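Below is one structure, written out as structure tokens; the observations come after it.
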Amino acid sequence: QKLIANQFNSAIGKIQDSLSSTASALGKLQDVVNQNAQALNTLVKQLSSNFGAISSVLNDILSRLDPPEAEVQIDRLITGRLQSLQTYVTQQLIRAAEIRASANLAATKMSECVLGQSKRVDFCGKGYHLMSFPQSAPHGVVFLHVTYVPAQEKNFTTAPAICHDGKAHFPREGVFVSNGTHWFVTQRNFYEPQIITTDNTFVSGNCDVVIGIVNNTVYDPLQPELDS
Amino acid sequence: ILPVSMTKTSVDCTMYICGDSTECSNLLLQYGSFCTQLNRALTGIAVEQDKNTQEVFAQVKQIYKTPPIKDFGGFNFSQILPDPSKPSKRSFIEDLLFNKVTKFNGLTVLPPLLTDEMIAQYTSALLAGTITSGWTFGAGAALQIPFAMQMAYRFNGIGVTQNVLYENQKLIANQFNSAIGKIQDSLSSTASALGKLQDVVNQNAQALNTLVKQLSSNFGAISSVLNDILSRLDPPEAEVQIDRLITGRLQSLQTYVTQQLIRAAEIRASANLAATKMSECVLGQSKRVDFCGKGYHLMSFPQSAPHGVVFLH
Amino acid sequence: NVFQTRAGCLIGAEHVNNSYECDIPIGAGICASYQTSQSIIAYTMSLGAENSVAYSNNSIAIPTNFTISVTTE
Ligand SMILES: *[C@@H]1O[C@H](CO)[C@@H](O[C@@H]2O[C@H](CO)[C@@H](O)[C@H](O)[C@H]2NC(C)=O)[C@H](O)[C@H]1NC(C)=O
Ligand SMILES: *[C@@H]1O[C@H](CO)[C@@H](O[C@@H]2O[C@H](CO)[C@@H](O)[C@H](O)[C@H]2NC(C)=O)[C@H](O)[C@H]1NC(C)=O
Ligand SMILES: *[C@@H]1O[C@H](CO)[C@@H](O[C@@H]2O[C@H](CO)[C@@H](O)[C@H](O)[C@H]2NC(C)=O)[C@H](O)[C@H]1NC(C)=O
Ligand SMILES: *[C@@H]1O[C@H](CO)[C@@H](O[C@@H]2O[C@H](CO)[C@@H](O)[C@H](O)[C@H]2NC(C)=O)[C@H](O)[C@H]1NC(C)=O
Ligand SMILES: *[C@@H]1O[C@H](CO)[C@@H](O)[C@H](O)[C@H]1NC(C)=O
Ligand SMILES: *[C@@H]1O[C@H](CO)[C@@H](O)[C@H](O)[C@H]1NC(C)=O
Ligand SMILES: *[C@@H]1O[C@H](CO)[C@@H](O)[C@H](O)[C@H]1NC(C)=O
């Protein structure tokens, strides 16, 4: 717990440094917020375009021209501007589903990841996922995924089962391993080698069929308890 | 078989409209940003078309490769582990796929950022890290585990005690091996297997032709060759006739782009679904019923296919 | 100075036979980068690093220790 406390406490710290000096993290949010003001400018500038009409100031036609020609010109403005809206409206509808699709991805992570513990691999972030902490950000959300990444490997000789008397003992949960002499049944995602006793291992079949099985003695819990 | 990326394509918002002609170039300047909002759009696709391919295929830190000598316990992956012979190294299956699925008006086709021999290094890595290391290369450094002791940890995931495996190992290999061959005959004789991928590649090429033919249409303008209206008429007349061309040849682009945006956001969805299978199904083992295919799910093997990915569940 | 790509005609940057992570991706796996005195190089990207796992039918590798990495999404 101690070592885990520090590894987490530190881990939060480094975030603030990734966030302090760097603008690359928030690109997603930032890229969205631009694409709007992007379009709006585009949408605004489209006012000052001629669109083929004599001028883009709607009343500087009307001074120049007697209405029946303006009525012809103001079309090319309307027809121009109107179309320019739909092109903007569409681009919102399309983009609004590019968010709407991301909402559901958050609305999921907010449920499964935060409120639960998500078995889905590399959904809740690379590694095994412990929990997650949401944080709001403008027009967006930021999850801090606390993930569990294993570290220090050690090679080991393994065997898929063990012959005791000709019965085959298989590990209930975890692998058989050995460091080269003694046989240890350990859990898979962390190394805690334990003597092999019949409560680690369930009997199944017998020894001729298995491919790879090795000899050993699987210790009896009970047999010592006997002799007195 | 999932579409992943579509064909990255830009377009010249000017030449497409006004071929080789300044007379028409002016009257485009009137409409302003309708030229450059397009290239702003069509690029914002071709930008992410390599984000799609990125998220899907590169979930793996390092490019692994198989050990030299294959003994996996009787499973035969020689079908799917990359062919050393073909210079592009694409495991025997993927070369099937690449047989199935198959520069003018400003229309370009941009090169996909990742060439196949790259994509086929990843889907070699993934496929070759899944074998030895199991899922542990998605959670960290790849941890070699005997493939025959792997499957026993993919039976504990479907609720079958592992002693089923080791005793039935042989039979399972033959059931696995034999099951691979069919996939090669399945794919071999039928072009309606890949139709999805085949349809994407069609829909684009379907849309491009549609876009190109528009250059031959009158739109009420007396000709579809811009040079004509220029030559026979005096400018103040061509000022109008070229509008309808421009208007048409513009309103034909917005139609075209708005398609691509939609269609891309369809691919953008299918990519995320693939990158979800690649993450959940390939790397780990999936508990999500019928997400990884009919039946309980043991593992999955990705295989690239042109503008797509193909899983063997 | 002139190079020739699979993507197109590249001008102003120097070829490099080495291969590093992708940096300013261009096309057909040619990723330009400014690392080098300096100049702009262009070099075929090597996807990822390279590794080959040591696999043998009795060889298993169990992590003895872990980290905790708070990511950000
Ligand atoms: C493998 O690990 C086991 C247990 O950690 C080791 O067994 C003990 O090793 C110590 C090392 O000096 C001995 O003092 C003990 O007597 C051993 N236990 C028994 C019950 O004999 C084993 O030595 C390790 N093997 C290697 C090669 O390191
Ligand atoms: C595990 O140990 C058993 C003995 O407990 C070995 O079985 C012997 O194998 C030899 C090989 O020819 C036979 O001649 C003996 O008759 C076997 N013993 C019995 C009691 O039948 C077995 O070979 C060992 N397995 C491994 C992998 O070393
Ligand atoms: C794995 O499968 C491949 C192809 O199915 C096998 O390659 C064949 O091997 C036989 C040997 O009896 C040859 O007659 C064939 O000509 C080979 N085919 C090709 C395309 O090379 C390979 O032997 C199998 N290996 C294992 C271990 O199952
Ligand atoms: C597990 O790995 C961690 C590294 O994340 C080790 O942490 C260091 O352990 C040393 C022990 O010599 C301490 O002096 C350091 O203060 C620890 N560093 C941090 C950042 O906490 C840890 O010791 C390892 N545990 C085992 C059992 O190997
Ligand atoms: C296990 O053996 C392989 C093969 O020599 C080696 O590459 C690997 O580094 C070894 N494991 C460790 C933890 O060093
Ligand atoms: C493991 O492989 C080695 C060589 O690859 C071989 O000698 C041995 O018989 C194999 N044993 C098992 C159980 O796979
Ligand atoms: C790469 O090596 C070749 C020789 O095989 C050489 O001609 C070429 O100049 C080298 N590239 C660079 C950038 O020097």
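Swiss-Prot numbering applies to chain C: residues 641-676, 689-725, in that order.
Every residue gets a Cβ built from N, Cα and C, even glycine.
Here the residue is the original one, while Swiss-Prot reports the published mutagenesis C:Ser673 to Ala with the comment No effect on O-glycosylation by host GALNT1. In this view, C:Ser673 (mutagenesis position) is surrounded by 18 other Cβ atoms within 10 Å of its Cβ, with every protein chain counted.
Swiss-Prot documents C:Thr676 to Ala as a published mutagenesis change and attaches the note Partial loss of O-glycosylation by host GALNT1. Long-range Cβ neighbours of C:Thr676 (mutagenesis position) (same chain, at least 6 residues apart, Cβ-Cβ under 8 Å): C:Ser689, C:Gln690, C:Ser691, C:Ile693. Secondary structure at C:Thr676 (mutagenesis position), taken from DSSP and collapsed to helix, strand or coil, is coil.
In the three-state DSSP scheme, C:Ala653 (variant position) is classed as coil. Every protein chain considered, the tally of other Cβ atoms within 10 Å of the Cβ of C:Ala653 (variant position) stands at 21. Listed in Swiss-Prot is the natural variant C:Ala653 to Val, annotated as follows: In strain: 19B/501Y.
Counting Cβ atoms from all protein chains shown, C:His655 (variant position) has 15 others lying within 10 Å of its own Cβ. What Swiss-Prot notes for the natural variant C:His655 to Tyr is this: In strain: Gamma/P.1, 19B/501T, 19B/501Y, Omicron/BA.1, Omicron/BA.2, Omicron/BA.2.12.1, Omicron/BA.2.75, Omicron/BA.4, Omicron/BA.5, Omicron/BQ.1.1, Omicron/XBB.1.5, Omicron/EG.5.1.
Quoted from Swiss-Prot, the note on natural variant C:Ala701 to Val is: In strain: Beta/B.1.351, Iota/B.1.526. C:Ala701 (variant position): 11 other CB atoms within 10 A of its CB, across all protein chains.
Natural sequence variation is annotated in Swiss-Prot for C:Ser704 to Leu, with the remark: In strain: Omicron/BA.2.12.1. Secondary structure from DSSP puts C:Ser704 (variant position) in coil. For C:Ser704 (variant position), no same-chain residue that is 6 or more apart in sequence has a Cβ closer than 8 Å to its Cβ.
Other C-beta atoms found within 10 angstroms of the C-beta of C:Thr716 (variant position) number 15, with every protein chain shown included. In the three-state DSSP classification, C:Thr716 (variant position) falls within coil. In Swiss-Prot, a natural variant is listed as C:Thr716 to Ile, annotated with the note In strain: Alpha/B.1.1.7.
Checking the recorded positions C:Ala653, C:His655, C:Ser673, C:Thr676, C:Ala701, C:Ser704 against ligand 7, the ones whose Cβ sits under 6 Å from it are C:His655. Of the candidate recorded positions, C:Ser673, C:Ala701, C:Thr716, the one lying closest to C:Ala653 (variant position) when CA atoms are compared is C:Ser673. Contacting chain B by the Cβ rule (under 8 Å between Cβ atoms), the recorded positions C:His655, C:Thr676, C:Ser704, C:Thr716 reduce to C:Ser704.
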